[PDB]
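**Student:** So that we are looking at the same thing, I have put the structure below in structure tokens.
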Amino acid sequence: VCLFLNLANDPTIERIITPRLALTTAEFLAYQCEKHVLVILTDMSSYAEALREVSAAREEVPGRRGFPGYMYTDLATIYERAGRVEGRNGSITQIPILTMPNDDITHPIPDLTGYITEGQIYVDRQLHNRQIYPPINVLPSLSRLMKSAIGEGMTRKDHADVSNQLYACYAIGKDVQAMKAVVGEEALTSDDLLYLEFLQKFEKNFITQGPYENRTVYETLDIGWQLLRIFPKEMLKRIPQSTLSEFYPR
Amino acid sequence: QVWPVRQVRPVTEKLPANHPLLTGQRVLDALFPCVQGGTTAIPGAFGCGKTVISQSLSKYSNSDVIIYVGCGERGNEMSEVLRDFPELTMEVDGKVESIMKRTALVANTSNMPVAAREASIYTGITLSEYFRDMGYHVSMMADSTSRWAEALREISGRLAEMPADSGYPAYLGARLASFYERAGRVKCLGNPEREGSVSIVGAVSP
Amino acid sequence: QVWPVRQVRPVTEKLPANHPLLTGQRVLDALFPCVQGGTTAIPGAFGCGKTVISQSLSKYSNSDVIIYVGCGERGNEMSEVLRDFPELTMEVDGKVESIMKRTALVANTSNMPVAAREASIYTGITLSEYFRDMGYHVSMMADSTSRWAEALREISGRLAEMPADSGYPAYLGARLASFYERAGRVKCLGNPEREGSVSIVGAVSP
Amino acid sequence: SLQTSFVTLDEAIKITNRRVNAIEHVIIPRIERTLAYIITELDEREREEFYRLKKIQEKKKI
């Protein structure tokens, strides 16, 4: 663990350089020392504020919300220093956490950050208002390289189908709750109640984890099949038949 | 041969569109197809993955040549394109050939310089016209031209010019119109009486 | 001794806050306690009652001095605290005493040129730090926080600075960080090894 | 007579409750979000005009 701390006492202009110090040290350690590296960049919103101030010092051109027009290029310069390279063994990972003012996803900072990146986690305020830790929503979460990350040879063949159908059931359940919130009990159906039971079990068991437990992947997949077992196998549209033949009777 | 990129190549006489373009997706083919010669747009916010549509169209088509130009995207997408396209193969004439024997790529990741973003798109369209002058059918494909517009905004901003709207210089609309105009079926200039066409599909990052 | 305002007097080391800031009533002292030397926000408006907590922290608390700093204040509060000094006393040893001895009032009323209105907050924090260095406990009522943001906007009015948001200067966050962070518990810099802390209570005024 | 009126009342009760719930759940948040969007967009546009004015006076300094 190597730290580049930047307390709030420090001058505002100093914040421009610190991320590049961290990243150049990471590149050296990952492409010259042949070590796997993990990067964490805290409070990119403050970095955006510092960049805005430095740009406003020279009276440059704004975009949306008075931020610099070349903020996209700058953030790309920061984030694109990642990946793996031929002829080597090490790699670089980044977890660029940021703050999200007023919970608006259309704000320029999170929007540009999402454009440059390939996913999001979206820590959620309402789950923290129900005091469940870690408060993680999965409806907007995306890992676009799961397509090649998972499958048999890494974990198991039917992991992808499990994720797809579990997510489909999650979205359908959220829609069912929104619809029940207006129409009333009499305008529901039994399938809606099954989705609500799935939600009950899903949020109250699967999402809630515990601060210090190191779960195992196959345990997660077994609980996934537990959750998928609830409904009739016929309603599972997004799973091919052979997976149901192999795994549903278990 | 050497050619000034900005200047549009001449031609004999434009012809009307009379034959569709094969589409690898079920939707936007039976509902909203694109002709072999038409122009298209694929805007949308992030999280949709329009790059999926781009790659799917690139892999499966009835065209003779394919040209894909990347402007301001992720390097992971180009790693995908380079690694995966060799392995895929198809043929019409016996031996099974790789599809990169009919594909040419231009590359510009987001970290690359600013005006190279313009250079990439203009080089791509000029190459498409040059290959159309062989009497072939060539498709072209773009990736987030809004990044190109942003780059022009930045450079014009450092030149102390009047911003027109949202900071973007006034002439960008004209530049986009001129860029999208060079397309469609045309009679080629030559005694052999060859004939080809160009299709363009463009991506926008609002 | 004379100390320039825009620098922080040194400390040997900063110790974690590990003690509760007492408050008069069991409400907000058993539900949501504050920490001695901490930083806290309290919403407050005209007619709600804001001097209740001020007086409670002046009389029934473990601190040692109160420095009340605001913006656009009235003589009502000045004379009220003046009369509360002999009325709202504390029987430390069974004897009432004027709470004037435990206060140093600072306030500016609209009129004052915006420079002084904005310099008041730094004068107050400098005084609080000069008193914490003597091995005591402090509570600095940073009243009129919205008015202080208005003062920041007003000083940036005569700078032609770029509106970050509704006229906020770009270094608004810089000033927020430079003010609110100078707090906490610190081991004093000297031989007899004192200890003392400064709290700040920024009354939010939405 | 009593039970006839009682059996009739429930349909109207349900209709009124669904209408009030819809007015409390759908129509109001949508318009509120639109009000936020419109105020921020108008602020953006006034800001763009302001920057234009700033830069012209900068050039007029010459």
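Note that chain B carries Swiss-Prot numbering, so the residues on display, from first to last, are 207-412.
Any Cβ shown, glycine's included, is placed from N, Cα and C.
Feature list, courtesy of Swiss-Prot:
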{"type": "BINDING", "residues": "B:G250, B:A251, B:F252, B:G253, B:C254, B:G255, B:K256, B:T257", "note": "ATP binding site"}
{"type": "MUTAGEN", "residues": "B:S384 to A", "note": "Significant loss in AMPK-mediated phosphorylation"}
{"type": "MUTAGEN", "residues": "B:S411 to A", "note": "Reduces the interaction with CRYAB and MTOR"}
**Student:** Whole-number Å distance between the CA of B:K256 (ATP binding site) and the CA of B:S384 (mutagenesis position)?
**Tutor:** 24
**Student:** Under DSSP, is B:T257 (ATP binding site) part of a helix or a strand, or is it coil?
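**Tutor:** Helix, per DSSP.
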**Student:** Going by DSSP, is B:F252 (ATP binding site) sitting in a helix, a strand, or coil?
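**Tutor:** Once the DSSP labels are grouped into three classes, B:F252 (ATP binding site) ends up as coil.
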**Student:** In angstrom units, rounded to an integer, how far apart are the Cα atoms of B:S411 (mutagenesis position) and B:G250 (ATP binding site)?
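**Tutor:** Taking the Cα atoms only, B:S411 (mutagenesis position) lies 6 Å from B:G250 (ATP binding site).
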**Student:** Using a 10 Å radius around its CB, how many other CB atoms surround B:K256 (ATP binding site)?
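**Tutor:** Around B:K256 (ATP binding site), other Cβ atoms within 10 Å: 17.
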**Student:** Cβ under 8 Å from chain A: which of the binding-site residues B:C254, B:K256, B:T257 qualify?
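**Tutor:** From B:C254, B:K256, B:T257, none lies near chain A.
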**Student:** Which secondary structure state does DSSP assign to B:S411 (mutagenesis position), in the simple three-class scheme?
**Tutor:** coil
**Student:** What is the number of other Cβ atoms found within 10 Å of the Cβ of B:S411 (mutagenesis position)?
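**Tutor:** There are 21 such Cβ atoms around B:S411 (mutagenesis position).
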**Student:** Here the recorded positions are B:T257, B:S384; which one has the lowest number of other Cβ atoms no more than 10 Å from its Cβ?
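**Tutor:** Counting other Cβ atoms within 10 Å of each of the recorded positions B:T257, B:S384, the minimum falls on B:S384.
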**Student:** Fill in the CA-CA distance, B:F252 (ATP binding site) to B:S384 (mutagenesis position), as an integer in Å.
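**Tutor:** Their Cα atoms are separated by 27 Å.
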